[PDB]
Amino acid sequence: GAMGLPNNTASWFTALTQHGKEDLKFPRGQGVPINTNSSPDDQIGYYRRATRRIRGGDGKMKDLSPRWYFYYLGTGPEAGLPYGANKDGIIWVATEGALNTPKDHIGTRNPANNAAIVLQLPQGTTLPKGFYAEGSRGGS
């Protein structure tokens, strides 16, 4: 049947978009995007794979490219995901000083009320080859 539980829980940031053969992976102690709305312990999280399509009657597709959104550790009430838990399209990331405890309190963002932040990485940290961020540009 349909599912419509009252749990919106939207990622704070815009999508990362892949163009390549890899899916997405960040090295140890790195990968956490600039969280302007979080404490230094709150930085811990993961990126969640996402795509979006619709069903046109005549088979029409939207076919948005593979994307990733950043989500904080333990977002979603019954998510059942501790840090490092293996799940499809899930890559755990943390930085120094980040605490291994849940912080669902950040992911209560409503996209109807606020706009997502352009995903950025901190100074000295670069996206892997073939990845770019939604709403981000270079130059200017």
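Numbers here mean position along the shown chain, with the first residue as 1.
Looking at the header, which is where the method is noted, we find solution NMR.
Even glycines carry a Cβ here, placed using N, Cα and C.
Copied over from Swiss-Prot, here are the features:
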| type | residues | note |
| --- | --- | --- |
| BINDING | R52, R67, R109 | RNA binding site |
| DOMAIN | 8-134 | domain 'CoV N NTD' |
| MUTAGEN | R28 to E (Swiss-Prot position 68) | No effect on RNA-binding |
| MUTAGEN | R52 to E (Swiss-Prot position 92) | Complete loss of RNA-binding |
| MUTAGEN | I54 to A (Swiss-Prot position 94) | Partial loss of RNA-binding |
| MUTAGEN | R67 to E (Swiss-Prot position 107) | Complete loss of RNA-binding |
| MUTAGEN | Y69 to A (Swiss-Prot position 109) | Significant decrease of RNA binding capacity |
| MUTAGEN | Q123 to A (Swiss-Prot position 163) | Partial loss of RNA-binding |
| MUTAGEN | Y132 to A (Swiss-Prot position 172) | Partial loss of RNA-binding |
| MUTAGEN | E134 to R (Swiss-Prot position 174) | Significant increase of RNA-binding |
| VARIANT | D23 to G (Swiss-Prot position 63) | In strain: Delta/B.1.617.2 |
| VARIANT | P40 to R (Swiss-Prot position 80) | In strain: Gamma/P.1 |
| VARIANT | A79 to S (Swiss-Prot position 119) | In strain: Zeta/P.2 |
| VARIANT | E96 to D (Swiss-Prot position 136) | In strain: Omicron/BQ.1.1 |
| VARIANT | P111 to S (Swiss-Prot position 151) | In strain: Omicron/BA.4 |
Residue from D23, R52, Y69, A79, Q123 whose C-alpha is spatially nearest that of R109 (RNA binding site), among the recorded positions:
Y69
Check the Cα-Cα distances from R67 (mutagenesis position) to the recorded positions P40, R52, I54, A79 and tell me which is shortest.
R52
State the Cα to Cα distance, in Å, between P111 (variant position) and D23 (variant position), rounded to an integer.
26
Looking only at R28, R52, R67, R109, the recorded positions on record, which one has the least crowded Cβ, with the fewest other Cβ atoms within 10 Å?
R28
I need the most crowded of these recorded positions: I54, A79. Count other C-beta atoms within 10 angstroms of each C-beta and give me the top one.
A79
Ranking the mutagenesis positions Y69, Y132 by other Cβ atoms within 10 Å, which is at the bottom?
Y132
Could you give the Cα-Cα distance between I54 (mutagenesis position) and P40 (variant position), in whole Å?
38
